[PDB]
Amino acid sequence: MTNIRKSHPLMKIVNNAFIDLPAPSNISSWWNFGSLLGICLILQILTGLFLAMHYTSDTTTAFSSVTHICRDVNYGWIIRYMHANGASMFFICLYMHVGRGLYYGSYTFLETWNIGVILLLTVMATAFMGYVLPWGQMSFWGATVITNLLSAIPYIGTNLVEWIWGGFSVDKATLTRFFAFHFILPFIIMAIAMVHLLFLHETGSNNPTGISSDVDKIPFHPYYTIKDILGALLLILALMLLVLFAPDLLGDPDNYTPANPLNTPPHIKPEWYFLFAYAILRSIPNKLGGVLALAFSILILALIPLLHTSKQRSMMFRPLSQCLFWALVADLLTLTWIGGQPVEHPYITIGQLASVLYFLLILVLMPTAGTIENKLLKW
Amino acid sequence: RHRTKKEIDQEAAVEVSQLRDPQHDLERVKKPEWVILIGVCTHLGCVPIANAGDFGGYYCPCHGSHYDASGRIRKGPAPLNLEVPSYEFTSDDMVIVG
Amino acid sequence: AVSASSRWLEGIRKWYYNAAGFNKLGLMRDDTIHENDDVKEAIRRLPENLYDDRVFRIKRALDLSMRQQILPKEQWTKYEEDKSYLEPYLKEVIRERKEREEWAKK
Amino acid sequence: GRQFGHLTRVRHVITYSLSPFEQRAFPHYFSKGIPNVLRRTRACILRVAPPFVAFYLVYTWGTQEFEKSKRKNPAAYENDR
Amino acid sequence: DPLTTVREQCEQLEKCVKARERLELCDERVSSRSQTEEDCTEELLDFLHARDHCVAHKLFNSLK
Amino acid sequence: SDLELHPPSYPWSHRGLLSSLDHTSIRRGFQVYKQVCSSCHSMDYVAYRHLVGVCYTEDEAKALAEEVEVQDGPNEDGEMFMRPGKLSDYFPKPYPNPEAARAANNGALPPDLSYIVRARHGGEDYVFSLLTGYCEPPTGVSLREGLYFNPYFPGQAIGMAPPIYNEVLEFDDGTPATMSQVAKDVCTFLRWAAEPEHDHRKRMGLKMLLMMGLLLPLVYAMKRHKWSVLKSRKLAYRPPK
Amino acid sequence: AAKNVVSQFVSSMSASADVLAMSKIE
Ligand code: HEC
Ligand code: HEM
Ligand code: HEM
Ligand code: FES
């Protein structure tokens, strides 16, 4: 070759994973969440860096600081409400991502699946510390009760909760830590994303049918660049619709109140993206039992590869799992509901059966259904 | 919390057994007139409200747990009673929690 | 002792077969298989006719999927015509490997 | 390695395509959508909608009870007696 | 001036009349058996709601 | 565990996506806060920047901000010798410091109104239905004098003196100062101190909606332009067989 | 779209009404 810009630079060749790559034809709209996933990572970052261009990480000021970003600073208001709302999107997008993987068996790509999982959990940490930066009543308490929930561990716990906090409570020491880790996680996560992409590039994108498409492959540039741009267009739409018309709507927490360590919103809860795991935790009387089961909520993802029982990696051709897949999703919705519920009889009893349903759906029902379907097909 | 000859007795006459947790007021303080508690209801620990409840003690709005005057669990869903931080009375006006 | 029960499974079977949509796509059961290392070798063992067939079928199928269009009612795969053409090939491949595994015990 | 010349082996298939500039990008969209949208939704509805329906009942009932049991402050045990 | 009139009207509707009967018995039950733990507040809490839904819509057209 | 009554979706000029804030209301409301409310509740993030937000001129608010620094002035902030003039000063703190504040109101601590609308669950509805909601304690109920009964407080009891009562103040123009009429204006000024961007953001909304209605359709066509070859595509299979 | 978006993000740095308030006022 001569003057083929792409492979001339070696660097520019590495970018031909976007333009020249084999991309399956058939492909639900669901896959745009990968790309959007990145979109969100880049938006949070640009946004973060500007907010962290006018934010301070002290008890005294932090609330003020945010308050000042939203008042005196030019276009700081949208930047901040764009950053808050974004993170919602970021999660809304994440959970589409994992749904798709669950449903079409994209998770067969074990190595890719394991990175995903790390991805998911890393963002999860990020979101947990950022929300505490503004140091408002919800944030303040939410950190205590989550962090303390780590003191369940018998031997260490206790010592360890105190190291993480940098003291006995959550004063300045903790507050500056979260500021620093919030800042540096996303950068580390981008490396991961790319590592994730790396592995995925070695086997390409699965499809709704569930079969290899090698016999049908398309230009990523021609087709999938417009799709992705279009995806954006809708993604942004949702992010501005939220951010411009209903800034606070999705941000359940109304606690714009500077944190007073004796005061407490009897209704303490993580934002929507954490409710599942909250609910699941409450269902267990015992503290430690609840922390294990909380971890297992999320950490149970990496099992599913091994659970796979059918011969069709595609759920597309299998009824019964399509029914229990949906139910889990609706069980997951049910759990999210509990999250914002008084912890009383009505909700308790419900959550408890939802938390068993979720683990049944994942651990026991689906796997059996797999088998059955295989046996009805005579496979 | 600086109690009262009327308050001490109050908490003194309460029949242990019928207390979720069995805690003599005397095993939870050092010097009767005084009672010092770590304001963290045991349940999910969001601060109680002294002078609230049904057992003349402390209330934790958060979920409906009443705490007596010695601050002993009497209406759940709290698990245990209130903790009593470490503290030695040094001079007659001085006690050091910790 | 299966006369009534196992002559009625075909009833759920039949139900189930057309339930799963792949019927409609013009695809067959063997073409819906998870392409793993054994399937892979079976696949490779196919004659030109069988094997090119499985390529057009999947071509026509992924085309439909891309366009969200179902094949006409007249042109659909009928359960009574279960070409289990991979099965023969696929069995052996497994058979060979089970042996290999076993021979490696001690 | 190389992803385009090395995917698989395909014999005897013709394809026929047309240029963008020769065709229309919106092919009787209302007409296809209705019938296609209709035909897949109706093959989805049964497999998808149920569990959501279920949640709704459980939501509804589940909130009624709460308000009752709590607003029915006399619910547990009556007043007169 | 404005608020005070509209409120009345609102409690003149067949559903306000109907659910005020619980208030009336409440008040008397409670006042006569004054030692009871019965809350008349809780009873009032239904009336108020229906009065106020109404109030809002109308009350608004009368202010500046 | 007491039922809490909830606020009506009270008819507001701004309830609607495009609806915006009514400054005259703001204006009025302001005074309400300043005369009725400055006494025990503070507004720390609010400067004397109503100018354009509240239609008070620069000269108007300068003057309005000057007298507030003459009486409550920077002597309460720590500017020993400070008097009339300045505009960077923030609304004057009812009391030196919180602890005081609770003493003046006996244990209770007058919440900073800056964000009340956006703080407390339930927005300006709650705030309006609190002030305008004050009814007779319920048969068989007891009330410590401070504990006035209010139909909309969580715990069913608030330490609030006559928030607002008819003819509490008088507005320049002549707006009929009804308990409620004044509340409608007081809330509105709160809405705004809570979210000063209210109007700009709804504006942009408008411009983001039009734009997006031009880009969404456009961009979709692009997407079909390109893909068309694929979708229009037809296939043939001719083995030698 | 890009123009305003970018512009907002750069003015976010230009000069905060906080500071600018005191500017030119002595
Ligand atoms: C002193 C005389 C006050 C004036 C004038 C106003 N408020 Fe007030 N308010 C005051 C106290 C002491 C308290 C505490 C209540 C308690 O029981 O702790 C309050 C409370 C409020 C609330 C309640 C919010 C909540 O805690 O749930 C609101 C919404 C409120 N104050 C707003 C408010 C407004 C808008 C006023 C002017 C129109 C106003 N208050 C006047 C004391 C005083
Ligand atoms: C996806 C990765 C990230 C996510 C999920 C995320 C999420 C969040 C959330 C939920 C908040 C709380 C905001 C609120 O509700 O007030 C927040 C705040 C903040 N974040 Fe991010 N963020 C991410 C990346 C970043 C990055 C990369 C930076 C810096 C470059 C950053 C800087 C900040 C700052 C300074 C705040 C504090 C002020 C505020 O509340 O806006 N964040 N983040
Ligand atoms: C930081 C968050 C993430 C980013 C930026 C990201 C990005 C991407 C992108 C750009 C793609 C290719 C397109 C697509 O299929 O949609 C992809 C594919 C994939 N991702 Fe993610 N991802 C993230 C999170 C996750 C999570 C949490 C998991 C699972 C636990 C996951 C698992 C997968 C899988 C299995 C695929 C391949 C599917 C297929 O095409 O067959 N991803 N990811
Ligand atoms: S956190 Fe105190 S009773 Fe529940």
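Recorded method for this deposit: X-ray crystallography, 3.0 Å.
Any Cβ shown, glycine's included, is placed from N, Cα and C.
Listed features, source Swiss-Prot:
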type	residues	note
BINDING	A:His83, A:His182	heme b b562 binding site
VARIANT	A:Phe90 to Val	In strain: 65, 66 and D
BINDING	A:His97, A:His196	heme b b566 binding site
BINDING	A:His201	ubiquinone binding site
Cβ neighbours of A:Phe90 (variant position) where a neighbour is any other Cβ within 10 Å: 21
With every protein chain in view, how many other Cβ atoms are within 10 Å of the Cβ of A:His182 (heme b b562 binding site)? 21
Take the C-alpha atoms of the residue listed as 'ubiquinone binding site' and A:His97 (heme b b566 binding site) and report the distance between them in angstrom, rounded. 17
Among A:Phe90, A:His97, A:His196, these being the recorded positions, pick the one whose CA is nearest to that of A:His182 (heme b b562 binding site). A:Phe90
I need the least crowded one of these binding-site residues (A:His83, A:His97, A:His196, A:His201), counting other C-beta atoms within 10 angstroms of each C-beta. A:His201
Neighbourhood of ligand 3 - recorded positions from A:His83, A:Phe90, A:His182, A:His201 with Cβ under 6 Å: none
In Å, rounded, how far does the Cα of A:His97 (heme b b566 binding site) sit from the Cα of A:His83 (heme b b562 binding site)? 21
What remains of the binding-site residues A:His83, A:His97, A:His196, A:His201 after requiring a CB under 6 angstroms from ligand 2 is A:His83
Do me a favour and check the Cα-Cα span between A:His196 (heme b b566 binding site) and A:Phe90 (variant position); whole Å is fine. 17
How big is the gap, in Å, between the Cα of A:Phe90 (variant position) and that of A:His83 (heme b b562 binding site), rounded to a whole number? 10
